[PDB]
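Student: Dropping a structure here in structure tokens format, bear with me for questions.
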Amino acid sequence: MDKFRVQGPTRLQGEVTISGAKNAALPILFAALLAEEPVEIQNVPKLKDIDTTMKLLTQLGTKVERXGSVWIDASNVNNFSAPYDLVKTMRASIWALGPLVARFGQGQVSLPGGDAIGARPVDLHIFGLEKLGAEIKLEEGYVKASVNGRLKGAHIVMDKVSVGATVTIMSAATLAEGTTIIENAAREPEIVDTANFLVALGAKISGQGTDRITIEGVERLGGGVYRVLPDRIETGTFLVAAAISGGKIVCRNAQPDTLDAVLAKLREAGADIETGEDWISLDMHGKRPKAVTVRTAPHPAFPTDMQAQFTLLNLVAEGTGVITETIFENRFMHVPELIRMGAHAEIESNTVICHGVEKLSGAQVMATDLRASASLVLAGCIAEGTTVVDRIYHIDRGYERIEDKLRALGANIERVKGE
Ligand SMILES: O=c1ccn([C@@H]2O[C@H](COP(=O)(O)OP(=O)(O)O)[C@@H](O)[C@H]2O)c(=O)[nH]1
């Protein structure tokens, strides 16, 4: 069981190159099932889910190869079924459904039983395809969708906002006959990226990033080269890494416009920030951060995925600051871990009240949340002594070699074993 062993305190400073966003890469990879011509997806991070997706795609008859890029040739998809064995570890598997039925007239995806770990409904996906003219067949453990000819554009009102279902509906609609309108569409930067990818293949889509996406169906999608957007949360993580350690950092391969809220929040903390078209710099000038007040909310407001990071910031900032989760519940489980590191805070309902301390102290800590976990590693960097963060496979799943990046920033960190 891998652990990160960190020796602090160390000032995090220098440069880091942001990896492609896993959350844009995934939907884009599935959308490539629509491309009749070879496609080159650049800036794809080396992550578990990417591998699982490549395997799933190969199983379908897709010709797949990888490095920085993932090369895809789906001009010849022959197997319209995603089996239990390959979808078992990945919810995103449902994304194969729509492209299959839209392009080939049929798709089937295996669904983990009710009791399986991480098992969640995909109702929105299925009923969305239905609105598009897909004939649906359901039996415990699988969903099949089919159509005679092209799907039919429809006016679709979403009762629940869903990143997942928005991708499925927007994707399949690029091949349908007519216009499809998605009201209450997810607004995420990853949704905009997915749409941009589709458009790059010849799709007709507008409104991406707003509450209303409009797709005009076309004959077919071609091939080409597309560069996956930078990972906004990863970028936020490294900004905070410099912000809490008096450091200065320049993030390469970034997209400032996907971080308005995070950047303004950092400025409130006394950070000196600069941005370019593809870079972001953060300079603390050796100073301790100032405590901030944070309210998480839907994009493009302050992101809940930056919460644990900002909590940490408050915990070592000058002064008191409150962090409120306005939508999500139970997002503070990891706070007791930080308090074991010498932090001072109180959790009250949907908020964490932070009292900044001078220096944290090393400890053996653990968190199951990717973000919280990463925050633990950051704390280990600036804390006094030795910190051992357990179960870092959680981090490995969403961050591309975070220890390598941290090391280049000046961290005393290492991957160690323990069973
Ligand atoms: O088929 C679906 C897809 C989503 N949701 C709900 O909408 C929320 C947001 O979904 P989204 O796809 O944005 O996130 P994900 O499920 O990918 O974590 C979920 O937590 C569910 O509560 C649902 O009920 N059925």
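Each residue's number is its place along the chain shown, starting with 1.
Recorded method is X-ray crystallography, 2.2 Å.
The backbone N, Cα and C atoms fix where each Cβ goes, and this holds for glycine too.
Dumping what Swiss-Prot says about this protein:
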BINDING   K22, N23  phosphoenolpyruvate binding site
BINDING   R91, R120, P121, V122, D123, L124, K160, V161, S162, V163, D305, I327  UDP-N-acetyl-alpha-D-glucosamine binding site
MUTAGEN   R120 to A  Loss of activity
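A description of the local structural setting of each listed feature is requested, covering burial, neighbours and distances.
Tutor: Around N23 (phosphoenolpyruvate binding site), the same-chain residues at least 6 positions away in sequence with a Cβ under 8 Å from its Cβ are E188, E190, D231.
Under DSSP, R91 (UDP-N-acetyl-alpha-D-glucosamine binding site) is assigned to a helix (H, G or I) in the three-state scheme. Around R91 (UDP-N-acetyl-alpha-D-glucosamine binding site), taking its Cβ as the centre, 16 other Cβ atoms fall within 10 Å, counting all chains.
Remark: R120 (mutagenesis position) has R91 as non-local neighbours, by Cβ distance under 8 Å and separation of at least 6 in sequence.
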Student: Near ligand 1, which of the binding-site residues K22, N23, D305 are found, taking a Cβ distance under 6 A to any of its atoms?
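Tutor: Checked binding-site residues vs ligand 1; nothing flagged, none.
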Student: Rounded to an integer, what is the Cα-Cα distance in Å between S162 (UDP-N-acetyl-alpha-D-glucosamine binding site) and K22 (phosphoenolpyruvate binding site)?
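Tutor: Their Cα atoms are separated by 17 Å.
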Student: Determine the most Cβ-crowded residue among the binding-site residues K22, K160, using a 10 Å radius around each Cβ and all protein chains in the structure.
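Tutor: Compared across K22, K160, the most Cβ atoms within 10 Å surround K22.
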Student: Which whole-number value in Å describes the distance between the Cα atoms of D305 (UDP-N-acetyl-alpha-D-glucosamine binding site) and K22 (phosphoenolpyruvate binding site)?
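Tutor: Just about 14 Å between their Cα atoms.
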Student: Counting Cβ neighbours within 10 Å across all chains shown, tell me which of the binding-site residues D123, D305 comes out on top.
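Tutor: That would be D305, with the most Cβ atoms nearby.
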Student: So which one is it: of the binding-site residues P121, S162, which has the fewest other Cβ atoms within 10 Å?
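Tutor: Taking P121, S162 as the binding-site residues, the minimal 10 Å Cβ count falls on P121.
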